[PDB]
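Here's the structure, in structure tokens; my notes come after.
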Amino acid sequence: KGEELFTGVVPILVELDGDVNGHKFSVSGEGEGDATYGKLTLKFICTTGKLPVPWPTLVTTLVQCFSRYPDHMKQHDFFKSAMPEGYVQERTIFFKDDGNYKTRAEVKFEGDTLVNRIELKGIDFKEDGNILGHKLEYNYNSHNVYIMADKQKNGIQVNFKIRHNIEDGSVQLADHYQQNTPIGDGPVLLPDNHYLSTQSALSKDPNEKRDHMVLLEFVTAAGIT
Ligand SMILES: [K+]
Ligand SMILES: [K+]
Ligand SMILES: [K+]
């Protein structure tokens, strides 16, 4: 079924159209995912000029079908079960004492490539807050992403908190509320409650002259015994 599409390395493309406080931008990403290992390797470029928000604030928006589901949890992997037609992923992300992002994405195959196409709208940001002021460290914490069948028993409702390190040594919370709904109408796996355990490392390409982010991530499902 959809799980079979992920047994080796799969190319990824990401495209994001954003508008935060009227500052418009676009981001393109490319790389590969290896769900057997829960690994992602990607590079993202801002194709419109300078990114008006910090790269770390966009990590969660910029393919949870690449999470590693251990064998005893495979009946809980909604994300691969929806493929290849894919799913809609919607979020609101509330930055404590600052503005919010609202995002809508479609994640699906296009040919042999897994594509994440996103629209993002951010509003009510402070002009010199941590986000528009670029006051975040260039790194990423490790998180638990909590997953539960949705009310309609059609997709999943997801909740978690991201912690962004700030350059003054404090931490700013980004409270995530997420819904995923299959694009096709045939059966998908509806999971028992569980979570994903995430870790990420960010870097730069020394030869890349555009504003950009190199991202490597490891994600493993857990919380079923
Ligand atoms: K700054
Ligand atoms: K900075
Ligand atoms: K890390």
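Following Swiss-Prot, chain A shows residues 3-64, 68-230, kept in their order.
The header says X-ray crystallography, 1.3 Å.
Backbone N, Cα and C define each Cβ position, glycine as well.
Experimental mutagenesis at this site is recorded by Swiss-Prot as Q69 to H, annotated: In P4; leads to no detectable fluorescence. In mut2.2; shifts fluorescence lifetime from 3.03 to 1.94 ns; when associated with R-30 and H-145. In mut3.3; shifts fluorescence lifetime from 3.03 to 1.88 ns; when associated with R-30; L-46 and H-145. A 10 Å cutoff on Cβ-Cβ distances gives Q69 (mutagenesis position) a total of 25 other Cβ atoms nearby, all chains included.
What Swiss-Prot says about the mutagenesis result for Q69 to M is this: In Citrinine; leads to excitation and emission peaks of 516 and 529 nm, respectively; when associated with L-68; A-72 and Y-203.
DSSP classifies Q80 (mutagenesis position) as helix under the three-state reduction. The Cβ neighbour count for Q80 (mutagenesis position), using a 10 Å radius over every protein chain in view, is 12. In Swiss-Prot, a mutagenesis experiment is listed as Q80 to R, annotated with the note In Azurite; shifts the excitation and emission spectra to shorter wavelengths and increases quantum yields compared to BFP; when associated with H-66; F-145; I-150 and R-224.
Here Swiss-Prot describes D103 to E as a published mutagenesis experiment; the accompanying note says: In mut1.27; shifts fluorescence lifetime from 3.03 to 2.85 ns; when associated with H-145. Annotation note: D103 (mutagenesis position) sits in a coil segment as assigned by DSSP.
In the shown protein chains, 12 other C-beta atoms lie within 10 A of the C-beta of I128 (mutagenesis position). For the published mutagenesis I128 to V, Swiss-Prot gives the following note: In EBFP2.0; shifts the excitation and emission spectra to shorter wavelengths and increases quantum yields compared to BFP; when associated with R-30; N-39; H-66; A-72; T-105; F-145; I-150; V-155; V-171; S-198; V-206 and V-224.
Recorded in Swiss-Prot as a mutagenesis result, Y145 to A carries the remark: In Cerulean; leads to improved quantum yield, a higher extinction coefficient and is 2.5-fold brighter than ECFP; when associated with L-64; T-65; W-66; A-72; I-146; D-148; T-153 and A-163. Under a cutoff of 8 A between CB atoms, and with a sequence separation of 6+ in the same chain, the neighbours of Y145 (mutagenesis position) are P58, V61, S205, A206, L207.
Here Swiss-Prot describes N149 to K as a published mutagenesis experiment; the accompanying note says: Increases fluorescence at warmer temperatures such as 37 degrees Celsius. In Esmerald; leads to brighter fluorescence; when associated with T-65; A-72; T-153 and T-167. In VisGreen; leads to brighter fluorescence; when associated with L-64; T-65; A-72 and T-167. Long-range neighbours of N149 (mutagenesis position) (same chain, six or more residues apart, CB within less than 8 Å of its CB): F165, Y200, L201, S202, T203. A strand conformation is recorded for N149 (mutagenesis position) in the three-state DSSP classification.
According to Swiss-Prot, the mutagenesis experiment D155 to V carries the following note: In EBFP2.0; shifts the excitation and emission spectra to shorter wavelengths and increases quantum yields compared to BFP; when associated with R-30; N-39; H-66; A-72; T-105; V-128; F-145; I-150; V-171; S-198; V-206 and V-224. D155 (mutagenesis position): 15 other CB atoms within 10 A of its CB, across all protein chains.
Here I167 (mutagenesis position) comes close to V61, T62, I98, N146, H148, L178, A179, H181: these same-chain residues lie at least six apart in sequence, with C-beta atoms under 8 angstroms from its C-beta. In Swiss-Prot, a mutagenesis experiment is listed as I167 to T, annotated with the note In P11; increases fluorescence at 475 nm excitation and at warmer temperatures such as 37 degrees Celsius. In Esmerald; leads to brighter fluorescence; when associated with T-65; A-72; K-149 and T-153. In VisGreen; leads to brighter fluorescence; when associated with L-64; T-65; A-72 and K-149.
Neighbour density for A206 (mutagenesis position): within 10 A of its CB lie 11 other CB atoms from the protein chains shown. Under its mutagenesis entries, Swiss-Prot includes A206 to K with the note: Abolishes the tendency to dimerize and leads to monomeric fluorescent proteins.
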- Query: From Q69, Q80, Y145, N149, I167, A206, which mutagenesis positions have a C-beta atom under 6 Å away from some atom of ligand 3?
  - Reply: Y145, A206
- Query: Does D103 (mutagenesis position) have same-chain partners at least 6 apart in sequence with Cβ under 8 Å from its own Cβ, and which are they?
  - Reply: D129, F130, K131, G134, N135, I136, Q177
- Query: Given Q69 (mutagenesis position) and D155 (mutagenesis position), what distance in Å do their CA atoms have, once rounded to a whole number?
  - Reply: 17
